[PDB]
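Visitor: Shown below is the structure under consideration.
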Amino acid sequence: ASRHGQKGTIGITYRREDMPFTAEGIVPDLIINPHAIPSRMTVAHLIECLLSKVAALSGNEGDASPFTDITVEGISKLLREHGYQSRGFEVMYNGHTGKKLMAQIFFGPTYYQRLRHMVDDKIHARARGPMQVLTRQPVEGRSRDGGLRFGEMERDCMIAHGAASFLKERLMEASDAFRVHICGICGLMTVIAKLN
Amino acid sequence: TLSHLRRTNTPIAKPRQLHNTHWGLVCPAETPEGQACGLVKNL
Amino acid sequence: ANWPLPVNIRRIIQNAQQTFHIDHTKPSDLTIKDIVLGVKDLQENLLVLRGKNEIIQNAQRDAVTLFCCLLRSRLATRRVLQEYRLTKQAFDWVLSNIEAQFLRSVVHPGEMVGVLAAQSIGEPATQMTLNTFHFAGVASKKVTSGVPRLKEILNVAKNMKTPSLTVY
Amino acid sequence: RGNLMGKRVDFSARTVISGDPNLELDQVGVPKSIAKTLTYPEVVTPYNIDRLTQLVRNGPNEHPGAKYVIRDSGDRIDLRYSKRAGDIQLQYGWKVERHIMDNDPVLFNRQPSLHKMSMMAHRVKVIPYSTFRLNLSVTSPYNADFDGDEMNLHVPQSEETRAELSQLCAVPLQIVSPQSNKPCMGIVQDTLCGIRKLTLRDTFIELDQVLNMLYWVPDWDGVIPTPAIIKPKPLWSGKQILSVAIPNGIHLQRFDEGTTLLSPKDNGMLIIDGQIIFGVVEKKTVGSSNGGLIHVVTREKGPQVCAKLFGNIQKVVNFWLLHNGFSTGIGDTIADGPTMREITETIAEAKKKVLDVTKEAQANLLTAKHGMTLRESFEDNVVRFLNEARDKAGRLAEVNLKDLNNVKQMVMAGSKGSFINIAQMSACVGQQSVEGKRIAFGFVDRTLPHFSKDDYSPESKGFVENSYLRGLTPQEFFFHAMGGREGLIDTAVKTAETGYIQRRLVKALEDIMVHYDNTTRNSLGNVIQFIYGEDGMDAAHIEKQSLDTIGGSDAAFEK
Amino acid sequence: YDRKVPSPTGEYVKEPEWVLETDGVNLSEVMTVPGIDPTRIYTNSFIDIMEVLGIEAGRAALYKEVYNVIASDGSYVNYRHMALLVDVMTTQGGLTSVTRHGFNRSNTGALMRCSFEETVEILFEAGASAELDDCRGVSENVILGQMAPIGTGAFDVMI
Amino acid sequence: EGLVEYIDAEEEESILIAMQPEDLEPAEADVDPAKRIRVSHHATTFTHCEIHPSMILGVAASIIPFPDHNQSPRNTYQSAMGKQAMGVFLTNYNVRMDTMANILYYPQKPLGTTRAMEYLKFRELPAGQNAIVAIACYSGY
Amino acid sequence: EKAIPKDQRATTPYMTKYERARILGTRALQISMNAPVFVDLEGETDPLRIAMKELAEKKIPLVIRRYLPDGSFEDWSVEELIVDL
Amino acid sequence: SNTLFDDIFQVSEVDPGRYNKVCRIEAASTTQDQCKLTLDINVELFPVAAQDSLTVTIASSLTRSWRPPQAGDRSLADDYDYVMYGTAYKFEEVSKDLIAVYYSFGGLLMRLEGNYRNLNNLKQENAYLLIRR
Amino acid sequence: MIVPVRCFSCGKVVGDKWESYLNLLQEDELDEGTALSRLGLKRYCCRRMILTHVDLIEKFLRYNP
Amino acid sequence: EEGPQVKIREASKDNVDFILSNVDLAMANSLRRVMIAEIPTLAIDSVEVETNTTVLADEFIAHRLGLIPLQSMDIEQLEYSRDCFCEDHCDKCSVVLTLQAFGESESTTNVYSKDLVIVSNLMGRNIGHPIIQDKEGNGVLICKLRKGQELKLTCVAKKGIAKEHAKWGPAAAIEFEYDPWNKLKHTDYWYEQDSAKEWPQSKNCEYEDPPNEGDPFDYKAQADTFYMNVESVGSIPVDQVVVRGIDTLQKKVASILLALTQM
Amino acid sequence: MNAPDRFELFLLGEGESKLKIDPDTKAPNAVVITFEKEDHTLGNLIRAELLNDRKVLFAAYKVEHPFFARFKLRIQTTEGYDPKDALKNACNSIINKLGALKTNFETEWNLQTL
Amino acid sequence: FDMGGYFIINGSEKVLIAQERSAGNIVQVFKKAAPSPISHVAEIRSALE
RNA sequence: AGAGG
DNA sequence: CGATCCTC
Ligand SMILES: Nc1nc2c(ncn2[C@@H]2O[C@H](COP(=O)(O)OP(=O)(O)OP(=O)(O)O)[C@@H](O)[C@H]2O)c(=O)[nH]1
Ligand SMILES: [Mg+2]
Ligand SMILES: [Zn+2]
Ligand SMILES: [Zn+2]
Ligand SMILES: [Zn+2]
C-alpha cells in the first residue's frame, strides 16, 4: 500500500526484460493501474510521486508536510530543471516488442509499504478431517485443519438456484450426517439397537 | 506503538461524530472502521 | 411507453430482414388475410396456462393481455408492409420465433421465487449510500428515505417519521 | 442457527483472490497445492480405469494423482502411507479419491452471499502460485476487488451434485440476472477503457499487429479481413479487428444524442451481421446494459457462446492496449490558467450572492414563504447558491479537459470516475455537511475558535473553496473531516442494518415457490400469487420494449 | 408538480399542476374536503391507506412505497420481486410485518420459525400446543438433512 | 516566561486564535494562482495563535504526505493501515522473544516527508520502501 | 388414487430445467456405477456427457411424478417431455 | 464488376471534429445541381484542403482471405491515390427522385446523394472507394 | 539495515559506494546531489537506493552480545 | 559489412554508447532482452554457514553474497553443474569461495567482497575473483562486525543466467531510443499547450534531421537506427555484454533450426 | 509455496520437446508451432522476420499465459511453400544478420580508445 | 528509541487505554420529549474527587 | 475480545 | 429483543 489508503495485492511478477522501460533504461518495481485513481480521489498520491522524483534527482528531501505553500507548479518547475517532463510523464517502451507506447507513463518514486497477512498465511484447504466433540461437525481454524463455514446466507443462495441435492450433500455427506434408530410408535430415539 | 499509547476509548447524543471541540485535542483522521468508529479516538 | 416484456420483437424483425436478405424495393407475397389472420392465430398459441376450463382460460387471456398489445401494435398490416417490408417466408418464421421465445420466457415450476425476491430486494438494499434525504432541493420535500424508511416499511411502523398527505 | 441452518464443511478451500485476463469467464484458477488437497470420489468403470490407475500411480504428491482407493466393504487404502501404494490393482465398483482436476465443476463464492450470483459453478483450471485466479468480468456479481479479498470454494462429491452446479449454478447461465431483468456481468476496467480507445475513427492498425490481434481470438475463422484502407499502406480500423470478436448474426442499434445514421460524433451504435458499422464501443454497448451487446449475444447465440465472447473481447482489447499503453498523472488534474481565473470568479460571485442574502436577512427584509422559518429559508438559499457555485465551477473544469485528458478518457469510456471527481479534484471541493445542515456552531456561536461569534459565511460553516489539487486549508481540512466521518459512521450503520433486513426478508419468503400449476404458493400451500409476477414469466427472459399504440398523436397513430 | 396528460391532438403534454404536501396524516377527514380530487389523494402512510381504502389499496400503496426506496437510490429491481413481498404482507387481510412480530407469528411449521428468531420459545409453545410439523418447508428439511421440495426435488423420479 | 499557554476546550470557548503568526496578523492594503485560497483575516482581536495547524493530527495521520490534498476518508483508512505495515519497530528486535515480529530487510526513509515525522522518528525506523512506480495499463494483471 | 389420467393433464409438455438437471444427474450416477448405456457412446466416456447424449436421443427410461398442491400428480416420461431449455 | 459510379467533386468544407488523423469532407458534383457527398477521409494519408477537385469512384473488384500485395506483377484497378473498402448499410430516398447511399469503410462513413444510383449500388459487402488527384 | 548490494530497479552495484558516499559529505563538505553524481549514480532508481538508505546496523552493533 | 551497422559514440570499461543502424525493432529489442537475461555468468548459489555472531541473519548475509559480482570472463569454460557428471559440484562446474572474519579491533570491523577467497582449483581460468571497482580496493561491504563477532562461511559459486535469478545479470541498465523526433508518430505526446515546448528534446536529436513543418506524414517508413547504451556490472566487460548478447541470441535461434532437424 | 522453479522458464521437462508442429485446423497450407521454454525474445524475432518473406501470407505469435514459458507461432505460406521451410529460412536470415552485427561491433570496438 | 509509558506484567507489555467519561458536578439542562409530563430537566452528577 | 472485506 | 462475512 501507498501512504493514501491504496491497498492492493501483487497480481503477477514480471522480470526486468518484460517490463515497460524508459529510454534511460529505468524500469518500475511496481505497476499500479490508472483506474484506482479518479474514484479514490487521492491527489496527494500523484503529488507525492512528483515530489519524490524531484527529491531523488536533486538529492534533497521532499517537503510533503500539510499546510505549506508547496505547489504542484513549484515542484513541476523543478522537475523540468532536471530535464524530465514537468508533470511526471515519461515516454515508455514495451518490453516484449520494444516498440514505444502511444501513452507516456506517469512514473517516478513513491513510498509503498509491505503489509502483514500474506497469501500463504491465509491459504487453506480441507478434504475430510478433525470433527468437533459435541457438534460432530468439522473443526474451526486452519491451524487444526478446519472446515470453512457454509452458512445460512450460502444455504439461501443454493435454495435460490434450486440445487436441493447439492444443499443435501453439503449438510450431510460433507460435514455432519448420522444414523439414528427411532420407534414407529413413540417416534423418539429410545430404540436400544443391539447391532450385529 | 506511539499510536497505541495515544489511544482513547469511549464506552456506550452522537459520540461517533467528529465534534468541533476535538480541534487540536483529538486527531480528526485516526479512528477504526465500523465497530468502534468515532468511539476509539487518538490524541 | 417502454415496459419490460418477454420476446424482444424488434430483434426478431431485424433478424428476419438479415436472414431472408429483405429487398425493400420489391412488392411482398403476403395478403391482408395472411397478416391479420396470422397474428390473430399467433395470439391463441402464446401459452402460459393449459387448463381446458373457463377459469384457467380467462387466467391465460389476462396473463397475455399486455404482451398481445405489443405483438399487435408491432405486427399490424401497414407496419408489416411499408415499415418491415416482410415476405410470407420471412413473416411465418417471425410467428414461429415469437411462439418459441415466448414459451422459453415462461417460469419453471420449482423456481424458488421466495428466496429470489428477498435477495433481489436485499442485495440492492446493501448498496444504498448517504440515506437521509436525496429526494429534496428546498425543505418542504424532506421525507425519510433509504434504509431507515425501508426499515419503517418492513416493520409496518405504527409511529412513522415523516407522515405526509399529498393532496391533488 | 449455526449447527443446522449453517455448518463447517469438508471439501472446501479459501485463499486470496487475484485477477486473470487469460482465464475464461466460467473458469477459476486453483493453486496446485489446493488441488492436491481436495478430492472427488470417482467410481472405477472401464471408461476411466486407465486414467484412474495412472492417477493412483502419480500418488498424493505429483499433481494429476490421488489420495485414497476405496474398495469392497468400504475400506480406505491411504496412498500416502500404504506399502502397496505402488502395487494397487484396481477393480470396477471401487472408488478413487482423485485430486480436483481441470474442468471439474466447483462452487465459488464471496461473502456476504446476498445474491444467487455470489455462488457460482466454475470450471477448474489448476494453476501455480497461491491465489484463486478469476476472470475480471465475474468481479461484479461477487462484488470482489483484488485488494486482499478471499474467496471460498466447495467441491461436489456426487455425479448428481456436479450436474446441479454445471446445469443450474454455472457462470454462463448466471449472465442474465433475473433480479433486474438485465445482465449482471460486462466489460469492466482496462478492457472497457481500451475498447473505447481502440474503437475511435482515429485508431488505425497495421498488418504486423492486425495478424497478432486476429490469431489472439480462439474462435478466429482464419481469414484476414480486407483493410478499411487499401491505398498507401493497407490500414485496418480498430472497429474492424474488434468485430472479429463479435459473432455473426449479431444485430445491434442504438442512437445516442446527435446520432443520425451518418453518426457525425461517432456516437450511438450500429452492428450488422456482427460487424460494427459506426459508433464508438464503450459502457452503453459493452457494459452490463439492458440493451447491451451481452444481453443480445446471450439471447441470440446462447450463454456458452456469450461467455466465450467476454474472453475474445478481453484477449484483443487487452493485447491492443498492452501495446498502446494508458496512464494517469498529476497533469491530468491541472486545468488552464484562464480556466482557473474563471472558476475563482464563479466562487467569488457565489460568495457575493450569499453576502447579499445575508445583508438582506439582517435588515429584517426577506419574507420566508409559508411553511418555513425566516432562518430555514436563508440556509436553503445559501446552500443552494453554494452548490450552484461548485457544480458550475466543476462543469467549467470538465469543459477545459482535453480529449487526451486521462481522467476525461476514463469517464468517457465509463471505466472509472464521474463528473464530481473532476470537479473536486481540479476545480472546487464544495460545501461539507453533517446531518443535512452545513457545519454547526459546536463552540458557542462559532464553528471553530478561529472565528468570531455569529459568523454564517460560506467558510465559517464548512465551504471548501479549494480543490484537492489546490489543497485544503486547516479549517477546510477539519470541516471536510467532520463530513467525512459521517460517511464512515453511517457506512458502518447501513451495512449492519441492511444485513439484518436481508435475513428477515429471506426467512419471510424462503418457502415461496412456483408450483406445477403456475401458482406462487408457500409451505402450507396457500396462494400468494395466482400467476407468478401476474404473468407467469421468468424475470431473466424479460426486457424493456416500447408499446407503439400508447404514444403520439391520434393523427400520428392514424398515419 | 409536473404532469403528463394527453393533448386534444392525442399526444401527451407536460401540463403542470398545483399539489399540496402535508406534515401529518388524517386521510379520513382530508378526502371529504371540497375542492380536492378524492380519487387522486395519497399518503406515504400505507397503513392509513389500508384502514381508509381497504387491503387492495393498502397493497398498491405498500408497493408504491417499497418501489420508491429502491428507485430513490437510483437502482431498479424487477416488479415481481417487490410485488411478491408486498403480496406476502398483504394476503392475510391486513399488514403482516417483516419482523418476529409479523411473519414469525404465522401458522407455519414450528421448525422453520425457530430458524429465524425467538428460537427456544417458538419450540416451547410447539410442545405445549402439541404442534404437528408437515416437514414440507425448506428449513425443516435443512434441519432433517433430507432432499428439500426445492426446484430439483420438487418432483419425484421413477422408471 | 509566559510566551505560551496550555488551553483546554473549555477555555478555548473564550479565546480568539490566529492560524499563522504571519498570514494571520501583519498588515493590510500580485498573487500565486497555484497556491490555495485563504480567507481574509477580517477578525483582529486575537488572544492566541496556533503553534502549527498540522498539530491538529496525531501519530498515524502525521505519517501521510499532503493529507490536505486527499479526500477526507482516505486519510482515515491510511491511519488504520500503517499499523498493518512492516519495518524496524525497535533496534533490540533480536534481543526480545516475542510472538510475531516482522522486520523489513532493507527499510528506507521516505523521499517525501512531513515536518512532524522528525518527532515520530520515522526516518530513523521506517515502514516501507521508495519503489519506482508506474501508473499504467500493462498486461492487465 | 390420487393419479390424474394421461388425457386431461394441464402441466407443461416441456421439461423444466430442474427436471432436466435431476434426470441428467440420476442417469450420470447410473452410468458412473457400471449400469448399461442405451446409446452408441461414439468417442464418449463422461457419465454426464453420456446422459446428455442419451437425453438428446430420448433413450432415457425415466418418468417424472409432477405433484400438484392438492396432493394429486401427473406422470410424464423423459421421451414425451419437450426439451427446449 | 467494373465501376458502379464515377464523378469529379468540389470540396466545400473539411472538419477535424475532435479527430487528428481523420476529417469529414463535404462535397458537391461538378456536373449535378443536386448530387451531394459527405465522407470521412484519413487526412494523414490523403491530405485534403479547400475546393480541391476530386475524382470519386465506387467499384466492386480490383469473402476471399486477404493476401498481402507482395507481388509486383499484381495490378489492382487503381492509378488512384486513395482506396477504401466498405459495406452498404442504408438506402434513404431523400424525397421524390433523390436517393442517398450509406457506406461504412471500417467506421469511416460515406453519404452520396443523386438520382441514378439504380442497377449499380446494391446492399453489398462489396464497396470500393477510389479517389484521384 | 546495511547498504544494499546492487540497486533494486536496475542492478547497478551500489554495495561498494556507501563508505565513499559518507566520506564525500563528511570530509569533502559536499551535498547529497553532487555526492550521488560523484559516485556515478545517474538514474534515480540508483539515487534513492543510497540517499534513502537508513543504516540500522550501526545502532545494532551498539548492543554488546 | 552487409546487414546491421554499429557506430560507437562512447566506450569505457563499464559503458558502451553506440548507434545500431540498418536493424529491425525485433532484433534491437530481442538483443536488449537477451542482454538483461539469457547471458550466463557466475554467482554464489550455495552458502554453508559454520559461524555467525553478527547482528545480520544467515540468509540475509547469504542473499548479499549472491549479489556480489564475480569474474565471469571464462564462463563458457565452466559447466552448468546440472550438466556436470559429478555428484553435486566440482572444479569443472563450480568455484568455492571462503569467508572468515572476526572483529579483532575495538573499532567496527568491515567485511568486504575483497575478503572472499578462492579455495577451488580454477585450472587457470579468469573466474570467481570478486569484481572490485571501489578505489580503496575493498569492493562490496558485505557485513560489519563489532568485537566478539565472528563469521565463518563457505560458498559455492555456480554458472547461471539472469532469467533464473537477477544476481546472474552481467548488464544492469540498457538505455534504448529510436526516432527522437517522433517522425514515426509511434507515440502521442500528452500536453497542456505545446508538445514541443512541454517535452524535453532528446540528446539523440542532433543525430537526426528535424521533420520540416509542412511535410506529409511518412506512412511507409519503418524504424531502423536504435541509439543504445549498454552498461556492465563488471563480471564481464562491456564489449562482451553486447558480443555475448549477440552470440546467445544466435545460439538460441540455431537451436530452433536444429530442433526442426530432429523432428 | 505454490511457485514453480525458476529453471522451468528455460529447462525442458520429461516428455517436453521444443517445437511441436501442428497443422492448422481452419486455413489451407497453415501451421501452428508450440515453442517450449521460450518468450518474446524468440517470438517477436522470428515473427518479425517471417514477414520479410514475400511468400508468407500470415505470421503471428502469442504467449497464451504469462505463468508458462512457451509461445505459439502460426505461419501460412503460398501454394507449394511448406511453412517449416519459411521458418528455417527466417531462422537462417536472423543468424546471418547477427553474424554481421557481431563482426561490425567487434570491428568498431577495436577502433575505440578507453 | 523506546518511549516507555507501558507496563510489564508476566513478561507481557500492557497499555492502559485512556477512558472517556462525562465530567461530574456539571450542570446540564435537557428538553424532555413529547410523551413525558415534564418539559425540561436540570441535572448534576455530583461526586467527591 | 484482537484484526482482515 | 435483535443488530452484515471472515479468521486469530
Ligand atoms: N460500483 C462501484 N463501486 C465503486 C466504484 N469506485 C469505488 N467503488 C467502491 O467504493 C468503496 C471504497 O473502495 P474500498 O476502499 O476498496 O472499500 P473496501 O474494500 O470495502 O474497504 P472499506 O473502506 O473498509 O469498506 C468500495 O465499496 C468500492 O467498491 C465504482 O466505480 N463502481
Ligand atoms: Mg475488498
Ligand atoms: Zn417407543
Ligand atoms: Zn538503478
Ligand atoms: Zn561438477
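We number chain J the same way Swiss-Prot does; the residues here are 3-265, in that order.
The backbone N, Cα and C atoms fix where each Cβ goes, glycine too.
Quick paste of what Swiss-Prot says about this protein:
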type    : residues                           : note
MUTAGEN : J:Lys9 to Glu                      : Transcript termination readthrough
VARIANT : J:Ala30 to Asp                     : In mutant RPB3-1
BINDING : J:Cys86, J:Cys88, J:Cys92, J:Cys95 : Zn(2+) binding site
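Provide an account of the burial state, proximal residues and distances for the features listed.
Guide: Around J:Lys9 (mutagenesis position), taking its Cβ as the centre, 15 other Cβ atoms fall within 10 Å, counting all chains.
Taking the Cβ of J:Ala30 (variant position) as reference, residues of its chain lying under 8 Å away and at least six apart in sequence are, in sequence order, J:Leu22, J:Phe178, J:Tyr180, J:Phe228, J:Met230.
In the three-state DSSP scheme, J:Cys92 (Zn(2+) binding site) falls into the coil class.
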Visitor: Taking Cα atoms as reference points, which of the binding-site residues J:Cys86, J:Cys88, J:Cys92, J:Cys95 is nearest to J:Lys9 (mutagenesis position)?
Guide: J:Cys95
Visitor: Indicate whether J:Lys9 (mutagenesis position) is helix, strand or coil by DSSP.
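Guide: Going by the DSSP assignment, J:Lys9 (mutagenesis position) falls within a strand, counted as strand.
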Visitor: Which residue among the binding-site residues J:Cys86, J:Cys88, J:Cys92, J:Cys95 has the fewest other Cβ atoms within 10 Å of its Cβ, if you could check?
Guide: J:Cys88
Visitor: With H, G and I counted as helix, E and B as strand and the rest as coil, say where DSSP puts J:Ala30 (variant position).
Guide: helix
Visitor: With the Cβ atom as the reference point and anything under 6 Å counting, tell me which of the recorded positions (J:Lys9, J:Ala30, J:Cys86, J:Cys88, J:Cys95) are near ligand 5.
Guide: J:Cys86, J:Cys88, J:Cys95
